[PDB]
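J.: Questions regarding the structure given below will be posed in turn.
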Amino acid sequence: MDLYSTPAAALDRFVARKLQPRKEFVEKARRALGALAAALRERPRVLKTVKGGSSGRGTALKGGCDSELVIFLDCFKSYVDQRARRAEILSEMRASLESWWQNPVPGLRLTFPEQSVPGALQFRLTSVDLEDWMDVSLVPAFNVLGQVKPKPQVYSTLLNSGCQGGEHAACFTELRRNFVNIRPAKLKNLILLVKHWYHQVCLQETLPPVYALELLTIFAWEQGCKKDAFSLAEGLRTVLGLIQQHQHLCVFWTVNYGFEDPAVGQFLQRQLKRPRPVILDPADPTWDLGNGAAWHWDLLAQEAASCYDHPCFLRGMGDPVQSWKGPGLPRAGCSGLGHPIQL
RNA sequence: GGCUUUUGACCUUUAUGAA
RNA sequence: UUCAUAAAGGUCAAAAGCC
């Protein structure tokens, strides 16, 4: 990798030069999605349109990224309605996209992949370059959050819906975006670095969603660093060390839900007993981004384990950078991590 | 020392949709 | 009164690049 060959001391320059998105493309994309939101709301009433995905979370990389545009509709009054009103809503959105694109944003080509995701209309905006692109997922959702920690009823009702894990993740996009986007700038730079490492591994399927590594990075920094200023190499080394320990990973946050409601609390306990890694979306307790052996964490671990023999993990005269230390992080004597740290 | 960029929070406006 | 997206201006904070 170019990442590997970059000395640890030059990592901030690598992030700035290779990983941070192109300002020009970001703006063109922003006004495009702004105009699409405009066309959708101007015509089921649109209550609210919020931005999620890597772009909305603040974790988009240069040269290819994803975005989610969540369209909250007043025709949904229960979670199960999104599943019920799915084909017909998405049908209307396709017509809206056609209308919208009759006034195209000048620097972008509109294309469509195969529709992989039920409950979403996916399309791509690519630059003329063609050095940058955004895979957009347009997702109708029920506005359970209204207009702040959610009342526990928000999540007990979710459980009563009988939904699949993360099936209604879009409903909580505002919370998810706030969790990741409202963070010290350098932490977000580290996230970009981690995601870039992940992307290069992928190029060289069925791996964990990228969002899983965003959470793991936030976990690493919260347990081992917590400062606005720190070194990227050590953070990266810490994250890769956690990945090697995937069988011991059990990570969650109580920012949006907790144990105080018996129903929600009892579900949280069950989620935490699932095959590791378990990494619960802080916005949606039903969405496990670890998910046991479902995803090939082993392949990520295999690459992590052998990649330390590189300039990006070396300072001075070949002194290996050290993983951060702290409550949730690899310990010298211990084989486990003591996860979940809260329990 | 100089130069430029990114990201938040907050304040003052504006458009649109909504409660 | 509030919420959302987009835009204009301002204050503050953190990080980063080059010389």
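So for chain A, numbering is Swiss-Prot's, and the shown residues are 1-43, 52-155, 160-216, 221-359, in order.
Recorded method is X-ray crystallography, 2.0 Å.
Note that Cβ sites are derived from N, Cα and C of the backbone, with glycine treated the same way.
According to Swiss-Prot, the protein carries these features:
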- A:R30 to A: Impaired dsRNA binding (MUTAGEN)
- A:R41 to A: Impaired dsRNA binding (MUTAGEN)
- A:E76 to D: No effect on catalytic activity; when associated with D-145 (MUTAGEN)
- A:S145 to D: No effect on catalytic activity. No effect on catalytic activity; when associated with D-76 (MUTAGEN)
J.: Across the 4 unmodelled residues, what Cα distance in Å links A:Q155 and A:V160?
T.: 10
J.: Cα-Cα separation of A:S145 (mutagenesis position) and A:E76 (mutagenesis position), in Å?
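T.: Rounded to the nearest whole number, the Cα-Cα distance is 5 Å.
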J.: DSSP secondary structure for A:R30 (mutagenesis position), reduced to helix/strand/coil, please.
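T.: It is helical.
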J.: Could you check what DSSP calls A:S145 (mutagenesis position) once collapsed to helix, strand or coil?
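T.: SS state of A:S145 (mutagenesis position) = strand.
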J.: Provide the three-state secondary structure of A:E76 (mutagenesis position) computed with DSSP.
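T.: It is in a strand.
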J.: Counting all other Cβ atoms within 10 Å across every protein chain shown, which of the mutagenesis positions A:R30, A:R41, A:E76, A:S145 scores highest?
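T.: It comes out as A:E76.
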J.: Measuring Cα to Cα, tell me the gap between A:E76 (mutagenesis position) and A:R30 (mutagenesis position) in whole angstrom.
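T.: Their Cα atoms are separated by 12 Å.
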J.: What whole-number Å value do you get for the CA-CA distance of A:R41 (mutagenesis position) and A:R30 (mutagenesis position)?
T.: 16
J.: With 4 residues left unmodelled between A:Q216 and A:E221, could you check how far apart their Cα atoms sit, in whole angstrom?
T.: 10
J.: So 8 residues are missing between A:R43 and A:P52 in the deposited model; what's the C-alpha distance in angstrom?
T.: 9
